[PDB]
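Here's the structure we're looking at; comments come further down.
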Amino acid sequence: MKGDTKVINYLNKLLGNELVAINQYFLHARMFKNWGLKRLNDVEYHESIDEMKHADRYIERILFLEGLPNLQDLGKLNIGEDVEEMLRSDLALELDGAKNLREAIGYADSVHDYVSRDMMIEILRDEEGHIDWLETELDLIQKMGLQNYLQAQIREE
Amino acid sequence: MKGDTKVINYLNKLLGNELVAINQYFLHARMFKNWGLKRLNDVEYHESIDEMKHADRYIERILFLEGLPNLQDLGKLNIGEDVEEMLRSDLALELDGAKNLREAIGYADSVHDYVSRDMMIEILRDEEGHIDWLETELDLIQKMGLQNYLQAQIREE
Amino acid sequence: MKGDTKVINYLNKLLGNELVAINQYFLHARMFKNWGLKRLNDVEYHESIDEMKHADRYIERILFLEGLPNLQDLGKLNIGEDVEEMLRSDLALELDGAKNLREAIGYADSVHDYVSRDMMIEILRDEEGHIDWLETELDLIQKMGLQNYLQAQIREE
Amino acid sequence: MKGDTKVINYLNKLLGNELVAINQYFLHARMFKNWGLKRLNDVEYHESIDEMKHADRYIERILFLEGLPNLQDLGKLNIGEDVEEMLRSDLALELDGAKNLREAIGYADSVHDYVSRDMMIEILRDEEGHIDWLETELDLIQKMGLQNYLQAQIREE
Amino acid sequence: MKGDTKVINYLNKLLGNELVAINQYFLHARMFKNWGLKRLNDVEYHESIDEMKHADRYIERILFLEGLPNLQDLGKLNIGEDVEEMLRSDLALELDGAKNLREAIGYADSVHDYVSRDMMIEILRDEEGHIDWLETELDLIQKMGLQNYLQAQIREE
Amino acid sequence: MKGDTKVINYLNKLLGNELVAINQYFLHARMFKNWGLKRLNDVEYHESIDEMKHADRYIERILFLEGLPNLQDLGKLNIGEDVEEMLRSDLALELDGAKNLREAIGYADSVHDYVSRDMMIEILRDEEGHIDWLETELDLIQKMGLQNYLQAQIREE
Amino acid sequence: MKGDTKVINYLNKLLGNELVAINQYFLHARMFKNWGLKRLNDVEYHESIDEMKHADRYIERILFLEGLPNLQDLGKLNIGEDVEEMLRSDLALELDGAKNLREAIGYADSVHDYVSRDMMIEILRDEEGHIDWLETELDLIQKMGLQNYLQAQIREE
Ligand code: HEM
Ligand code: HEM
Ligand code: HEM
Ligand code: HEM
Ligand SMILES: [Zn+2]
Ligand SMILES: [Zn+2]
Ligand SMILES: [Zn+2]
Ligand SMILES: [Zn+2]
Ligand SMILES: [Zn+2]
Ligand SMILES: [Zn+2]
Ligand SMILES: [Zn+2]
Ligand SMILES: [Zn+2]
Ligand SMILES: [Zn+2]
Ligand SMILES: [Zn+2]
Ligand SMILES: [Zn+2]
Ligand SMILES: [Zn+2]
Ligand SMILES: [Zn+2]
Ligand SMILES: [Zn+2]
């Protein structure tokens, strides 16, 4: 069913955001796992899988709309070297992604692509969940101190 | 069955205390949940449901005695901005509540409303349990320090 | 994640509507139960619980958006003294609430708060169910007459 | 297998009767559900479904006989505005349809289409059950009065 | 254990109230069953049994206190001839019995018979439930009229 | 609850679309079944049931909004005579219906009927699935040729 | 445990080959799904998951050896527009990848990194499975012709 060209361009842009987040969260999860921070590996691994499922939904929607999914153009990763810097980099990426989502959702409504919009709102709700988790962990580091915070990560929850 | 007017007035006063406590505990619980303090969310939410059940018991008893439950006049909430201030505010509210309960219990006995009295003694028992929990947590903060105490709240028990 | 100030104000106003509805429905449920109208007790009790669940969603959303939930300012209850008066008061209240809901949903969209919008649309759907139930009962009183209507309430459904 | 032209014409006539009855019973059922008359929604929905299965049987039989089922020419619905008027309209429609069935059954026998005949007799048996249910409900309205009658419809059977 | 003489006298007075109520409720229940009012037979039979368990508790307590249970002096029954008169007679009897219970409870406290007191308060709680059921039924008769009220009694609940 | 008059008009137009689609998908299904194309019978039968469920949602919504469902005015069927023509006819009908949905969804938003809008977006989502299925089948016929395509339809999936 | 620098570089190169394969196979899988070729969607999806699992083993090994996994530099995708082109492209990618693997396995042995070698031989055996499946499918297209081959993909296996 031929979709609106600019809607397909926005979906490719959001797919590009999910591709960056997949790699960044998956690498962060295995860095945490290597350091023995099991709880953080578990959450970040599951965050990584959520972004993979988001990428799948964009890929299928784009193809349904008769566009060409662009899995070629990976954007900048910001890996970071310590726990706080890693979580802050994830959070910055998420806030940028939500901004792009909000734009695409408004546009999709104005051209009456309500099914693309409905899918993007469900994805945005998941992203707000990822944001909440990141903001909360960053705050906990501040309130209990990094040493207590790291000790809390060693067992799976 | 027409009840004593002053007993109905005391029951409405106690109902009013429960209404404040329901709101204060429920909001505290969701504040803790938002901060990622799961154990405190769990306990405060259950303390909140306990007060809801107390409020139910007063409402039914007042109607049985042919009075008019007053759910309109909400007393002052004292929310607080940090863990210790919140728990201290719940404790202050509970202690004021137990005082009113003791007074009503004595009076119900004087006019031979022993069933309203039996109900109030059971609620007072529950309130002494909320007080015990609050006092103990405040003492733990002091003994282990705030950072260790916060760390201990992040997993459910 | 910092929310739009006016969205938070709308959320607090809708929360205020839920708090009124919780109390009014709960007290009506127990009045019905005291009169031995078990079926009306059951339905009104379940609507009060639905409104409690709505209040909880507003509270959690306001806190996530970094605002202050206002559980202090209870609006006017209109209790009523007989079955038809009580149902009509619940109806007027629902209709006023639905009006404020529609206004907030439109505004959430203008500022791209699509998750708050998506939440409030699910709550609106629930409110339209409460309205449908109230309007239907009111029409049944008219069609079968009050005595038959009361008779049909004495057994739980 | 090439069927008799007039038999196919009769089958299309009866299919037309079924298509009117599907819509009329379905709409009556949902009108009853909207009014809170659950018992009547339940019966009329199930009659609607009976008529749908009758239509399916005509369609398949016409196809087997190498004819063209006509689902295009919808006959006149008579919806009605209150319970008695709705039931009486369903009854008039069923009586008309039974008269057409009797004629078609006679004709199928004279051209030796005994399988079309046997199908139509099983459908006529179901229609006589529909007529019996309608005649009985209308008589109950008279005997107990409309107010008691409507009260009797509010719960599922 | 030798009990207080007046406490035993009060226990025998209350036992006497129970013995009247057993007979009156049992006979009312069977009168209702004979008339085909099954719901009322069911409730009144179960009230009869409650009173029997109350009597058993008085008998055992008087024996433990080294007193002589008096099952000889049956007080006045007031049976009544129609549903409302029967219920109103049960209610008057229960109100009288509650007044005697209140007096005995006050007295047991002043002589430090706290276990007799605790038993009597549990019995008073059950009696207030009996009073509530009666008051509610009598009000239902008024609100829906006697004919609808009797119709509502023909099936078991 | 009194709905917006133009919303009810749109709901009636959409209902009219579903009614055409019910009949056309149902007749196509049984034509495939008669031809021994069991796979196509199964899919088209399930699409017809999907449109019946859509039609039920429109009817209940219009009644809730105090409108009159119009099941009388059946639009034009285009049945077709061979597999490819029938599929193309279903596709043209679906695309016209999706255009009407988009218009109604926009309008519903402008008058704040967010629950009617929410219902229509779910239905649109289903229609886009119908569309995808039809487009895919039509492309398969071209890719593998009609003879292989027919062969693939004889067994149930 | 500090690994050999050139081993880590080989590991990063092979991880790069997996990242290309994950994307190419996943998009191919969803392209097949869109065309209604379910059997091809299923196999290519499961091959993509295989590559994801390989990527994970490289990442974990590189971190264990204290190197930095490079998930930033994505190599050239060759997507293709029809089934045969897409399969040939996956085949070319696989053969290039197996070449890089053979080279790395040899070198791991020269520097006594036998655990890296053991991991890479297991991945190579999986890659030879992917190669076998692709060569086999390409040969089937030529032996049965593309129309029959496409017909054979529409049902899942
Ligand atoms: C186009 C990019 C990718 C897409 C679309 C994608 C997609 C998916 C999907 C749909 C699943 C199934 C998840 C579920 O439903 O449970 C999955 C699983 C998985 N993915 Fe990816 N993924 C991508 C990239 C990656 C990358 C780069 C890694 C690198 C580690 C990875 C690692 C995994 C792992 C370990 C699993 C679980 C496999 C298992 O044990 O079953 N994925 N992926
Ligand atoms: C008049 C004031 C209230 C009364 C009398 C009341 C009463 C009740 C009662 C009786 C229950 C059932 C508890 C049980 O048996 O487990 C309940 C549950 C609940 N209440 Fe309230 N409540 C009141 C106010 C509130 C408020 C202000 C909130 C705000 C959030 C709230 C939130 C809840 C929640 C989330 C539940 C659990 C419902 C569930 O099962 O999911 N209540 N309440
Ligand atoms: C009119 C006179 C009385 C009648 C008609 C009556 C009748 C009955 C009946 C029909 C039962 C149920 C029996 C069964 O099927 O198991 C019962 C139970 C019982 N009765 Fe009576 N009774 C009378 C007087 C009394 C008195 C004076 C007592 C003094 C204690 C008494 C004590 C009990 C007790 C303890 C039970 C068993 C209750 C339970 O635990 O379920 N009854 N009676
Ligand atoms: C107003 C229009 C129609 C409406 C509203 C309607 C509605 C429905 C509904 C709600 C169901 C039950 C679906 C489920 O939940 O599984 C159903 C079933 C069915 N319908 Fe219709 N339908 C309509 C027209 C038709 C027509 C013209 C046919 C012609 C055959 C038909 C044939 C059937 C059949 C065979 C079933 C399944 C019956 C069974 O075996 O239980 N319907 N319909
Ligand atoms: Zn995402
Ligand atoms: Zn995310
Ligand atoms: Zn309390
Ligand atoms: Zn408390
Ligand atoms: Zn609500
Ligand atoms: Zn509501
Ligand atoms: Zn029929
Ligand atoms: Zn019929
Ligand atoms: Zn007793
Ligand atoms: Zn009693
Ligand atoms: Zn549809
Ligand atoms: Zn459709
Ligand atoms: Zn691989
Ligand atoms: Zn491979």
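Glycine is no exception: its Cβ is also placed from the backbone N, Cα and C atoms.
Among the sequence features in Swiss-Prot, the mutagenesis site E:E18 to A is noted as follows: Highly decreased Fe(2+) oxidation activity. Is also severely restricted in its ability to lay down an iron core. Residues or ranges marked as Fe cation 1 binding site in Swiss-Prot: E:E18, E:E51, E:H54, E:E127. As a published mutagenesis entry, E:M31 to H or L appears in Swiss-Prot alongside the note: No loss of heme binding. The annotation that Swiss-Prot gives for the naturally occurring variant E:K38 to M reads: In strain: ECOR 30. Under the heading of mutagenesis, Swiss-Prot lists E:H46 to A and annotates it as follows: Fe(2+)-binding and single turnover oxidation at the ferroxidase center occur normally but iron mineralization within the cavity is significantly impaired. Look at Swiss-Prot and you will find E:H46, E:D50 tagged as Fe cation 3 binding site. As a published mutagenesis entry, E:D50 to A appears in Swiss-Prot alongside the note: Fe(2+)-binding and single turnover oxidation at the ferroxidase center occur normally but iron mineralization within the cavity is significantly impaired. Under the heading Fe cation 2 binding site, Swiss-Prot lists E:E51, E:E94, E:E127, E:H130. Record note (Swiss-Prot), mutagenesis E:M52 to H or L: Loss of heme binding. Is still capable of accumulating iron. The unchanged residue is displayed. Taken from Swiss-Prot, the feature heme b binding site covers E:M52. In Swiss-Prot, the entry for natural variant E:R57 to K states: In strain: ECOR 30. The structure shown retains the original residue. As a natural variant entry, E:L68 to I appears in Swiss-Prot alongside the note: In strain: ECOR 30. Per Swiss-Prot, mutagenesis E:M86 to L is noted as: No loss of heme binding. E:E127 to Q appears in Swiss-Prot as a published mutagenesis result, with the remark: Decreased Fe(2+) oxidation activity. Is also affected in its ability to lay down an iron core. One mutagenesis experiment catalogued in Swiss-Prot, E:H130 to E, is accompanied by this note: Decreased Fe(2+) oxidation activity. Is also severely restricted in its ability to lay down an iron core.
Residue with the densest Cβ environment among the recorded positions E:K38, E:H46, E:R57, E:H130: E:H130, by other Cβ atoms within 10 Å. Taking CA atoms as the reference points, E:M31 (mutagenesis position) and E:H54 (Fe cation 1 binding site) are 23 Å apart. Each of the mutagenesis positions E:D50, E:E127 was scored by other CB atoms within 10 A of its CB, and the lowest score goes to E:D50. Taking CA atoms as the reference points, E:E127 (mutagenesis position) and E:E94 (Fe cation 2 binding site) are 7 Å apart. Here the CA atom of E:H46 (mutagenesis position) lies 10 Å from the CA atom of E:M52 (mutagenesis position).
The CA atom of E:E94 (Fe cation 2 binding site) is located 11 Å away from the CA atom of E:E51 (Fe cation 1 binding site).
The number of other Cβ atoms within 10 Å of the Cβ belonging to E:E94 (Fe cation 2 binding site), over all protein chains shown, comes to 25. Here the Cβ of E:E51 (Fe cation 1 binding site) has 25 other Cβ atoms within 10 Å, regardless of which shown protein chain they belong to. Reduced to three states, the DSSP call for E:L68 (variant position) is coil.
Taking Cα separation as the measure, E:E18 (mutagenesis position) is nearest to E:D50 of the recorded positions E:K38, E:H46, E:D50, E:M86, E:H130.
Proximity to chain A, taken as a Cβ less than 8 Å from one of its Cβ atoms, holds for none of the recorded positions E:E18, E:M31, E:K38, E:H54, E:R57, E:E127. Note: the Cα of E:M86 (mutagenesis position) and the Cα of E:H130 (mutagenesis position) are spaced 14 Å from each other.
Looking only at the recorded positions E:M31, E:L68, the densest Cβ neighbourhood within 10 Å occurs at E:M31.
On its own chain, E:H54 (Fe cation 1 binding site) has E:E18, E:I123, E:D126 as residues at least 6 apart in sequence with a Cβ closer than 8 Å to its own Cβ. Over all protein chains present, the Cβ of E:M86 (mutagenesis position) has 21 other Cβ atoms lying within 10 Å. Of E:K38, E:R57, E:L68, E:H130, all annotated as recorded positions, the residue with the shortest Cα distance to E:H46 (mutagenesis position) is E:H130.
Ranked by Cα separation from E:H130 (mutagenesis position), the recorded positions E:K38, E:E51, E:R57, E:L68 are led by E:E51. Closest to E:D50 (mutagenesis position) by Cα-Cα distance, out of the variant positions E:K38, E:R57, E:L68, is E:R57.
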